[PDB]
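Chemist: First the structure, then my questions, so here it is.
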Amino acid sequence: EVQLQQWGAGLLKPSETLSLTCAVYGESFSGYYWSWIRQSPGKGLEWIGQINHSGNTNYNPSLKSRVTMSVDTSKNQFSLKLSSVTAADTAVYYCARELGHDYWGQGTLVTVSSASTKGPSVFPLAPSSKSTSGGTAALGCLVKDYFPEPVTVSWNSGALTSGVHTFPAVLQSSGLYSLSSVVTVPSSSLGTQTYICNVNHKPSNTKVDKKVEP
Amino acid sequence: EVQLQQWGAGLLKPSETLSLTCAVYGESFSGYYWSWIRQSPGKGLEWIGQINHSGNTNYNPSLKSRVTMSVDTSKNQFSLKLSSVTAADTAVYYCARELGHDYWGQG
Amino acid sequence: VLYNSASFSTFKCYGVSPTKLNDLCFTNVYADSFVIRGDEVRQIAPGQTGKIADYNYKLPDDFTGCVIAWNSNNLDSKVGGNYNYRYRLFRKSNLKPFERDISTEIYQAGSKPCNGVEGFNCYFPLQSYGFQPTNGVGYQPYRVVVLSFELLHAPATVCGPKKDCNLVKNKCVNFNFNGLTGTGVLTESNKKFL
Amino acid sequence: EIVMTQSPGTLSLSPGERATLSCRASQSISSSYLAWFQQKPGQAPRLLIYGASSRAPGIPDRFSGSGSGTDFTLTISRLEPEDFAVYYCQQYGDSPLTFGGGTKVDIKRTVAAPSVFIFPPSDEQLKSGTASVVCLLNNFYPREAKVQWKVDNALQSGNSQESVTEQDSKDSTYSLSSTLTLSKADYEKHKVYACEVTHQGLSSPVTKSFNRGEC
Amino acid sequence: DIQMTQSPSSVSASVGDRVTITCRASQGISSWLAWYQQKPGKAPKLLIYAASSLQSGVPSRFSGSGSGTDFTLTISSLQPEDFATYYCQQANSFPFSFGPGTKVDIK
Amino acid sequence: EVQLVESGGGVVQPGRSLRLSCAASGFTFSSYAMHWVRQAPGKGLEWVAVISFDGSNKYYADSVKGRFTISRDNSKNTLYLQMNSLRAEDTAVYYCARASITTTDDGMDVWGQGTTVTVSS
């Protein structure tokens, strides 16, 4: 029962090189083939290549001229070197056995984009009279521009956690993600209790709390 | 209406080689000269050099022995490689058009 | 007769040029013959990577010879599938150049050993090509004959044909009689050679 | 490179109901060397069937596979709660390993109705130079949901993007939000903004527009 | 050119008897030999191919064997349909040569 | 039911040419390799010729080489066997059969009925 732990740079920029390393613990490391498998959104799982303790390598014909694995028998580690990463290389990389039957890795998300870190901007969204169908409406603040993926939007510092739908981030053409979160609350509760969409962008350390009301 | 975008290594150590890249979007990329402009505190704006799609380069005579530039017509990218950076090269680097009269970068 | 043939699709040559093939004497010539699918024909070359060039047939970098391959869809194609041309799919190391590995030992791909019985993570290394007449180009059989020219210290056993011309007598002509170079007039004589 | 294809894009069956999958390949597999993987969200894929007919060790007998040649089927007798994930199929009888396109299975329930909500652009973002118009749907079961933006009683397409949330773990429904981007003068001079919704929840499509200048 | 020489010119047997017919090859043919059933006045029907197999349609009572230069068919459930001429054809080289035949009489 | 239909044979004066047709039915004539087998009266089966599935690779026997010519028409689902320099020793019944491989790895699975050719004075 081997343990496959891997590490690498989770963020990259175009025309750079991608370096990943996977460490094998437990059973023997020699006398086996170690594979790298990439899972990209939209497409499916893709097999990148193989390498053994003697440096013999098998390659995917598609990723043949840009893929290079290396092995370190002393510390029981193997590595992947993908050269000239573009925006189409944003995927999750796994390290496993030769066929990926017994044991896999953990999953190292790698994103390639030429955009600098930017602080999120919260835009309040008033609930229209047309939206308010008596007592049912929707609030929310639309986060527009932020480069790094991680971002959390919460209501009332966790006091309001019912009816909150957090939509997945959308990658805009500028290279900046966009997120929208809304909450369904009664109009009477909206009038009596104010609601704040707290945000906490870890890379930018921005904690902007905006309250929007009719 | 080009939208120039920049990236590169921020922190650097002395005696290394600075490397920056500026990507061009929008309208046509060929038939133009792309400039690198350096702005430093204490000093003012400084012009580093130019490059076109054919590889022809113009260099500032002061920073002539340390400046090397390359253009990648395939991906609409041009790059700057300042060699043997000292502590006096701490500044903000821009990419613009040939004269920086129409469209600039972000810094 | 080989170079002037037209049925051959690929006739790339590496250590020698096809023009001077006849004017070169070699100690031995090896003709290695096998059948592979269309897409794999590019891997029969010095310094190439692939399953067919790592587990089945590997050519050394210092290769003095030629590679000849012609399509044989008509010769090798069954309606249900040939299922008789097989390749080594799994191996634990790359082949040495000009080595043949014929074994049926089960490929152990997992922690639990198997003593020659197939199962989980224990798979048969030899897998069969699927050749069918309806298959499009690139998955169609190709017959490959690789000629390797050898040059040892032994006397050159194989030489190219030595063409000649007619015989003219009573005329001052240059002659090359089996290696004798000179000038003179050749007339019939009554000498009795042994 | 045997291109591997799966026919059912999104299977939806009720819990405790038999499910069948297809992994139509592009060629004939060597020795029925085809496997079935299961990938719970946030984790790595795990084997269920090896050799297209036999179960991997530790796999419950609820999983069964069959098929040979170029057609392979995976059969789940009972849909347990810990079975709704994406299923991939993999082949070995060729030099590059090839995975299937991936198909997902989810819990089935009654058809719900999308609650359409419309919002106008805010003054702050109008000052910033971006006029974003968004219309939302709440708690509708069927995946299909179309947003047809109409501007000044005209047809506009390609200027909007849609975001879909993952299935709710309580009512097992979906919420969809579509964002429509606009310029400065274009938003300033245009009058009527609306998005059209087509769904099987209501036979007659419902439209709710707004006008800029009054609330 | 490889010719096929079946040693038994003819065999005498009754229904439900065991007989063996052999075919010999001048050169070495690995397993590319087939057998046929020729009822006079009809077309020959294959019953053994690759020197060891059962054709889809005939009962599992024709058991062929042999590899190299000798090939033998063994039958242990002879039926009234087993009185005909049998031929052996090799497929190693393009010139395909059948066998002389073997008549089966009723006794 | 898969069947093979053959015709085009008959009594022909020596020195002329005879062309025989073996029509195909019940299968894909563009995916199989066809064989010709002849049997003189009171004699055994003699191989004659073979043609590939695409009709571009043909071999004849060691007796009728050069003289006999074989061809096929996948569109018409028939076999074109043309005899040249016909001789009096070709008096035999001709059978057209079907094989999966042009080298008949597992072929000769279906046969027709045959047509008799008798050349004489």
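Chain C is numbered as in Swiss-Prot, which gives 367-560 for the residues shown.
Method reported for this entry: electron microscopy, 3.2 Å.
Including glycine, each Cβ sits where the backbone N, Cα and C put it.
According to Swiss-Prot, the natural variant C:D405 to N carries the annotation: In strain: Omicron/BA.2, Omicron/BA.2.12.1, Omicron/BA.2.75, Omicron/BA.4, Omicron/BA.5, Omicron/BQ.1.1, Omicron/XBB.1.5, Omicron/EG.5.1; complete loss of interaction with host integrins. Recorded in Swiss-Prot as a mutagenesis result, C:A475 to V carries the remark: Increased resistance to neutralizing antibodies. As a published mutagenesis entry, C:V483 to A appears in Swiss-Prot alongside the note: Increased resistance to neutralizing antibodies. According to Swiss-Prot, the natural variant C:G496 to S carries the following note: In strain: Omicron/BA.1. Under the heading of mutagenesis, Swiss-Prot lists C:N501 to T and annotates it as follows: Reduced host ACE2-binding affinity in vitro. Among the natural variants in Swiss-Prot, C:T547 to K has the note: In strain: Omicron/BA.1. The residue drawn here is the original one.
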Chemist: Listed in sequence order, which of the recorded positions C:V483, C:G496, C:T547 sit with a CB under 8 A of chain D?
Modeler: C:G496
Chemist: If you count the C-beta atoms lying within 10 Å of each candidate's C-beta, which of the mutagenesis positions C:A475, C:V483 ends up with the smallest number?
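Modeler: Counting other Cβ atoms within 10 Å of each of the mutagenesis positions C:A475, C:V483, the minimum falls on C:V483.
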Chemist: Find the shortest Cα-Cα separation between C:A475 (mutagenesis position) and the recorded positions C:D405, C:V483, C:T547, and name the residue that gives it.
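Modeler: Result for C:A475 (mutagenesis position): the nearest of the recorded positions is C:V483.
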Chemist: Around C:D405 (variant position), how many other C-beta atoms are within 10 angstroms of its C-beta?
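Modeler: By my count, 17.
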Chemist: Are any of the recorded positions C:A475, C:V483, C:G496, C:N501 near chain A, where near means a Cβ under 8 Å from a Cβ there, and if so which?
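Modeler: Filtering C:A475, C:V483, C:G496, C:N501 for a Cβ under 8 Å from chain A leaves C:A475.
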Chemist: Any same-chain residues 6+ apart from C:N501 (mutagenesis position) with CB under 8 Å of its CB? Would you list them in sequence order, or say none?
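Modeler: Listed in sequence order: C:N439, C:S443.
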Chemist: Can you tell me which of the recorded positions C:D405, C:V483, C:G496 is spatially closest to C:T547 (variant position)? Compare CA atoms only.
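Modeler: If we rank C:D405, C:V483, C:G496 by Cα distance to C:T547 (variant position), first place goes to C:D405.
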Chemist: Whole-number Å distance between the CA of C:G496 (variant position) and the CA of C:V483 (mutagenesis position)?
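Modeler: Answer for this pair: 25 Å between alpha carbons.
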Chemist: I need the CA-to-CA distance for C:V483 (mutagenesis position) versus C:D405 (variant position), whole Å please.
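Modeler: Taking the Cα atoms only, C:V483 (mutagenesis position) lies 32 Å from C:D405 (variant position).
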Chemist: By a simple count of other Cβ atoms within 10 Å, which of C:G496, C:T547, the variant positions in the record, is least packed?
Modeler: C:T547
Chemist: On the three-state reduction of DSSP, what should I expect for C:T547 (variant position)?
Modeler: strand
